[PDB]
Number of protein chains: 6
Amino acid sequence: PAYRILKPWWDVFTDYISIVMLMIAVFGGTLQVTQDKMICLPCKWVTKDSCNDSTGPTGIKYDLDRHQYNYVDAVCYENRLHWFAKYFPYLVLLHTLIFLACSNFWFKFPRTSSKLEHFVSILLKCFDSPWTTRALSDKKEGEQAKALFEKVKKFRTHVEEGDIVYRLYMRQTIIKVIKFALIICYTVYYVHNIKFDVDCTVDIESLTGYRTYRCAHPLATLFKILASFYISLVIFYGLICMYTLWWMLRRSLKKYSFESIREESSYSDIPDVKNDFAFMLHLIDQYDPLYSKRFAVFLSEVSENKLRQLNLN
Amino acid sequence: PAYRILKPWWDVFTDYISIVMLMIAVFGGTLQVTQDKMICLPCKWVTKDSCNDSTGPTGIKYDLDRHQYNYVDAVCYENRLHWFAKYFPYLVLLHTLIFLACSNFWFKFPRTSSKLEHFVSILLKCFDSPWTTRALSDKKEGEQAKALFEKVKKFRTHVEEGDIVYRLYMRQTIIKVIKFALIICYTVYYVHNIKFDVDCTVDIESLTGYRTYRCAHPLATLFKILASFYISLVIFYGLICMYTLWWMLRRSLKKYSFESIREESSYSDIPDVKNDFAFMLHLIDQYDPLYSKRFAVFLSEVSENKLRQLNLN
Amino acid sequence: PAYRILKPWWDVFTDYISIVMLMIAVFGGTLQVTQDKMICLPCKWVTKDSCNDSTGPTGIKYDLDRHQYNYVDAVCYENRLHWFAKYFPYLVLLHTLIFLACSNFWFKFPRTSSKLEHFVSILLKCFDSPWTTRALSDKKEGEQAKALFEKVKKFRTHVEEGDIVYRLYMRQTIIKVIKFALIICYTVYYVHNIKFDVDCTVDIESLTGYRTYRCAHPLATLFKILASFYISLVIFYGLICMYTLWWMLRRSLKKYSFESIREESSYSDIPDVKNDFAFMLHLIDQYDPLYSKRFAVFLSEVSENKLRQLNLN
Amino acid sequence: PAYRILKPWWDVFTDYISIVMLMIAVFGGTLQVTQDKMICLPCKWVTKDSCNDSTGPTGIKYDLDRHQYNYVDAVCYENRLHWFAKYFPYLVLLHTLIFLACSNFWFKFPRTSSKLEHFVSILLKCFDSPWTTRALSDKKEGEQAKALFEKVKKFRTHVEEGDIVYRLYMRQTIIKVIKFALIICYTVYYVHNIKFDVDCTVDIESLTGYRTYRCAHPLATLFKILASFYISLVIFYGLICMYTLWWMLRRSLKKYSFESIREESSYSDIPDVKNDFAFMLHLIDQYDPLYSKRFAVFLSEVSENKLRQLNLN
Amino acid sequence: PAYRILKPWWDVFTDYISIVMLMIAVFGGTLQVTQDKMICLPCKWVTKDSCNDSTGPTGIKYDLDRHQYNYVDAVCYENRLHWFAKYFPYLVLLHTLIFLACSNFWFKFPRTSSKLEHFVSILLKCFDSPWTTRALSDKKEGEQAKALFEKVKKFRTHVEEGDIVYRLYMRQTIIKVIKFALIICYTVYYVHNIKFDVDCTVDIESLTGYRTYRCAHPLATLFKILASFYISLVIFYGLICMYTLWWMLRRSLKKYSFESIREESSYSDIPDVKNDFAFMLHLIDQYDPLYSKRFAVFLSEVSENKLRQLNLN
Amino acid sequence: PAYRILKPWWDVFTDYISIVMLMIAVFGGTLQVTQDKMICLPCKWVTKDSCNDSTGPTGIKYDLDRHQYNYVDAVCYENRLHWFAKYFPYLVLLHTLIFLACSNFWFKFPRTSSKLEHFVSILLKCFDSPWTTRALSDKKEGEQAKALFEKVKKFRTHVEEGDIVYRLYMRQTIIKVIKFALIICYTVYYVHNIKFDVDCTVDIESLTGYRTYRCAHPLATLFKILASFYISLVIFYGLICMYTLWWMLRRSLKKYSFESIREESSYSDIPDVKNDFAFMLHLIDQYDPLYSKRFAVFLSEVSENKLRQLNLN
Ligand SMILES: CCCC[C@@]1(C2CCCC2)Cc2cc(OCCCCCCC(=O)O)c(Cl)c(Cl)c2C1=O
């Protein structure tokens, strides 16, 4: 629904890179389903499995009908063609689905989804209160504010015991970084293996007569373009993931230094949050600090004290 | 709607695995209806009903036009090819539909659908009531709270007599486990029977002249890849099903023990729910214990006393 | 809308069986319009207008180019092939459409659709009314309660004189049963006429030279698979329809015995319903008896009294 | 908008017949675009521009390569095939579009759309008022009641001068019947020009060498099936239209006799609507008579007097 | 939204005609992408750039394989085929997109979209206020009415100074008329230059061996049908546009004649709107005069004085 | 949502040009993947690696089968065909995606998205309140009037510090202008390369026997048409971007003088906005100046004082 408030800028660029990855994966997949044939001809003069390259010119007659051209095309396409040419779109579709599942497992797991839903509910109610204006700058509104005070205190006593959300959000980015590393380790190593002019030697003499054939796989340049684009796009994804991993392993997100807002607002009775709530408060501060600024007045003892004083008067 | 509360975490992994099942099923189906052909050539020298493997090289002339090549391709495609190589996408699509119907029959059945809707409505209303904050730690909401109290008192007697929800959720998982057992029983046995080389001896000499042929089914490798992926993914599905069946036969879900709320909430008078409401309370406890914690205040005669002296005074 | 209460489980299983029959119909139709060809070859030796079946092997030369292969393919495909092999997907799509029309004509015909929507509206309002709590356990709410009383009395005086809903729901299921009988009557008789090998004798000697041909129909096995699947699915559909017809002609749904509820609710002055209102009373009791549970108090004259002296006092 | 209440039952069957017409039109269209081929062979021996039909058998060699077979297929497909075979899907699609435009121009025209919207709004407000039950069987309800009375007296004077809706819905049905007459006049006359066997005598000897050819249009049987289905289905359409035309020129919908409501409601003072409002009230009665019955209270002068008495006391 | 108020009847027929123009455009486009080929044969005997046209008959042998028929087909398709046969669907797609852009630039331009949105909002608020029923024929209603009065006066002071909507609607309709003139000027001139048979002479003897050719373009009849249909449809479009241009240049739409409603409402104090607002009131009068009747009381000085008297008393 | 008010007219024309660009890009892409063919023929009598062009006419025989023709087509399609003839649709799709990203990045970045949405929300709320018209021409209305005064003061204190929105929306246009310069710089330089006639000398005699081939790219004319259309569309896009860049560097949008509204309304105690607030207020003044004028009252301290006087009274 309105879960955009728990997404930083590095989780949106990820969400669009993982969309264009799906785009190129589907495009390569449908193109490989559509054509992906390889045209093969036999060499007459051959030495050490290499073609010898030895009035008016006339055509060379091989004396083959079409159907055993199709057979040798299928055989040399299956056997002597490197597998990375054949199944590259089906690899990258799997990789981008694993990336999407790893990105959205944090939302879809219920043990943290409930906590996130309750958190966004109480922050929406805290943001849509009128009495924070008086707290920062009638009896029914005061008791309504007291009800918000009690439910915010209940949330604070509830969620500050666990570590599951922070642990899950650590374990998502660490395996994203590992997957990026593995992708870069094999894909650029095998990307040279696709090319156009390819030989084959498939040992079928009893069916055609020739021993060695020279083939021409014609989608190779386009597949090379798509693979290079995929390499650059995965590089960008990995730089984003490495940056956010460094940020989260350096900035010590477990506790929130809340004193800076309270010093200027002169509300000294608001302490630091212990764990698993200060992390989400950091993450919404990464959206904007105004939401965390409006949350001080719903956890300050002087603020409940003026609330009950106004209710008594 | 708001039925996502009733679905545990293992019912979401299942619901996404059963989606990618249908994805690979429709992919195999569209590939098979698009091409699924096979190219056959005859062997001139026959030994043991096989191919004997017996100045420049020249082609071998069979003296066959294209159309009887098409005929022998069709005959060797039907008579000498295993049925698992042809109808595997339709088979896995059928099994995917069986799993989906098994998972949603417990919802669309009306006798349990009515009880589930009633249960989720009273949990939403009890979760939205503000009297829980006063009970754990104006008057007109007191009498509507009394109305909710009477509604819960009616519902508790109304659903105590049943067992249908627990029976259906037992039966659905046990037949899902049986379906897993059969699927892994036959698929891994028959998966070896698809291969790129197939020899056919279809006994048509009056139409072509040759007796034995030698073919090349070009999609065998891709179908083997899809089948192995399907087997591993079914293995994940069945591991989840065996885990949830073990949990059901282990934790004794028929009755509920309620003292873990009452001991720390200081409400000495609370009952223990008997059956078919205890199971649903377990099902929402798997989501979170907070909903069961806020449901305790609507079940105590001392809370009835608090409301009665509250709205009298 | 919210007419889904009026559908029992036997009218939801039917609704998915219709969907899956439409799915197999459109799949067979798109496959048949895609290829559905038939490869044909002539036989060089003829006995009883059929193929006689009479150093190394060599091919047989027929001396026919491609175009007069295609001509004889078309001629043998039209003149000497059973019509059930060609128009089976169109036939089953037509049957699925007429089953859907027989399902939804009851809901789209206005002279009963108006009665159904009025009925479901007043049952929703009567079930959601707050006076049922005190009925089963102020003053202006009493005025809306007696407005509900008067509109229920108006509905009872109006719709009881009809018979059209019961008449239509007779005449829909009975013709569904007749159509099942017809489908099972012809389909299992004509299903054995599809096969892979077919011999056409078409008497075209001035265009090719040969007289009798032999043909292969590669789609025969898959069409037989789909046909057997459709036969089994129709048998299950007709079992559902015969069960609901047996129940409906057994229990004699014209009048309701309302005496069961007043035995425990101690409201002896609640009468029986004559006709064409007890029908949907049964039809909503099949959903759940709670809606008829919370409807007795809105038609009884002692409840009229209880509201009347409540407003008086 | 809310125009579903304005459509009688004879415009419900029409709206689905017009959908199945469009679906068979688009099926024929995709057929005729996708393949719609013709296969042609020459006759060596001719007798008055007709084929004379004159050890082992051998083929007949025509000495024609494939591309001048394609040429003679093109020329014999255009010059010697009837136009009803080629453009029948486009004809039926055009007629379906004209039927839809004819049946919805009555709604899309603004000069009557405004009147229909105002009419359905005031009947919704007449149906929503609780004062009707009080009139048939405390002061603010009288205020909105008298507002509704005054706006009904405004509407009745506003819409009584026109004659536009009745005239347009004359013209709609009468041109629908006329188009029925034309369709059945020409389609069953031209349906016999589609046939599997077609003979062309084009006399292009300078490019092939032969004079006459004997062709085979392969989709003729399926096109004949579709055409016969279309004829029967548009016959059903025309019988529906003729029935509603006869109904509308029999029942004399210009004026509304309205005695049947006042005789059972005891309201001796009510008038008869003159024109152009009587027809629409007949139409909503044809939906159901309840809305026409409930409209008597907002026009009777004694009802106005009772409302004025309740507003004064 | 509900912006159908601001579109007259001549701007809805225009919209539907634009939709069917785009439909035939995309149909012709996908047809021309899918096949659009042409079959060409050489003429063995030539006289003045034309074919000389000179036991049993035998075929003519050209000794040309299929691929150099494909070459001559491509060459004679590019050079000696008229371009209007080639790019007519793309031309008509461009024309219908230009027509849609011209029809919606008036709405999407914000400098007029603001005025249209404010005008339609004010007219709807004037329609929905219940004080109009009192005005044409207790203090909160008067305050709401006087707030509406002052905002109507401020809106009148606002929009009377500009003149941009009328001028943009001028510049819209006049370019629509000029574009129609251009389309009809060139399309009927070039429509005669598509035909089935066409003679090409491309001077390639070093590759094929012949000089001139005879060709056949199989889509010519369908393209001519679509072109004639488009010309008739564009004629209808231009008749509609010239009619509305004549009406709008004849009625002098800048200033309103508001006397004919004040003389029957007996509100003698009402001013005539000068420009750019009276044109909008003319446009709403083209929908219905009821909105003009209800808008009279929200500008009358005696209506303001009656409201002041009601507020004071 | 409500961001359409806050987008000038030069971001709607751009937003439609950048969907026409995507439409022609996807059309070119699907055409190129569908056909991707070019027909090549060998030249016998050659000079300087070019085709020298050195009873009745007869065809020229090359003694080549079809599969060698396919091979030489593939080779001359890869090597001697320019890359701009092949990857132009993918290039223009990439440029379209870059333009769309530069269009929507200023929305999707959260650090400015928060400011933009908060600004548009408070503008909508200030436009919604009726007290503005009273100020520019019941104490509870003053209470939320003072609440909106306070939160507008908080907004003015908050957003006026930074410059990020102005910096981003300047950077986006300057890089769009740079991208325009690059595209126009290279596309018109490379557009001359595509043509129907292309020669190739690929040095493969061991496989065919010939050395030079003359070819024909049958889609070069349509690709040239699409390229010229794209160049014109790019030119119009760049003119729009040059206009908005000149507008930015000419109006000096950093501060906003507020003199006109205070001069016409005699509210002399109004301030001048410093930065990052004047920019967005300019950008909605481009929509209409009335939204800026209705915000004048809420910044006015004499309006604050007169509200204080009304609250005192
Ligand atoms: C007039 C003399 C005929 C002799 C010929 C030789 C070929 C080897 C032995 C003789 C030439 C030829 C061309 C054909 O079309 C071109 C090759 C296949 C493309 C079909 C398109 C598709 O892929 O659908 C076909 Cl089909 C045949 Cl059968 C034959 C022959 O028979």
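The numbering of chain B matches Swiss-Prot: 15-68, 92-174, 233-408, in order.
Per the header of the entry, the method used was electron microscopy, 3.7 Å.
In case you wondered, yes, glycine gets a Cβ from its N, Cα and C as well.
What Swiss-Prot records for this protein:
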MUTAGEN   B:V40 to D  Abolishes activity in hypotonic solution
MUTAGEN   B:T44 to D  Abolishes activity in hypotonic solution
MUTAGEN   B:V47 to K or N  Impairs activity in hypotonic solution
MUTAGEN   B:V47 to D  Abolishes activity in hypotonic solution
MUTAGEN   B:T48 to W, Y, K or N  Impairs activity in hypotonic solution
MUTAGEN   B:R103 to A  No effect on anion channel activity. Impairs channel selectivity, so that the channel is also permeable to Na(+) ions
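Features recorded in Swiss-Prot, as mapped to the structure shown.
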| residue | record | DSSP (3 states) |
| --- | --- | --- |
| B:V40 | mutagenesis position | helix |
| B:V47 | mutagenesis position | helix |
| B:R103 | mutagenesis position | helix |
Count of other CB atoms lying within 10 Å of the CB belonging to B:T48 (mutagenesis position):
12
Quick one: give me the count of other CB atoms within 10 A of the CB of B:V47 (mutagenesis position).
15
Across the 58-residue unmodelled segment, how far is the Cα of B:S174 from the Cα of B:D233, in Å?
17
Could you state the CA-to-CA distance between B:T44 (mutagenesis position) and B:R103 (mutagenesis position) to the nearest Å?
26
Within 10 Å of the Cβ of B:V40 (mutagenesis position), how many other Cβ atoms can be counted across all chains shown?
14
With 8 Å as the upper Cβ-Cβ limit, not reached, which of the mutagenesis positions B:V40, B:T44, B:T48 neighbour chain C?
none
Can you tell me which of B:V40, B:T44, B:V47, B:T48, our mutagenesis positions, come within under 6 Å of ligand 1 at the Cβ?
none
Taking 10 A as the limit, how many CB atoms besides its own sit near the CB of B:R103 (mutagenesis position)?
13
Cα separation, B:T48 (mutagenesis position) to B:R103 (mutagenesis position) (Å, whole number):
21
Calculate how many Å lie between the CA atom of B:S68 and the CA atom of B:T92, with the 23 residues in between left unmodelled, and give a whole number.
18
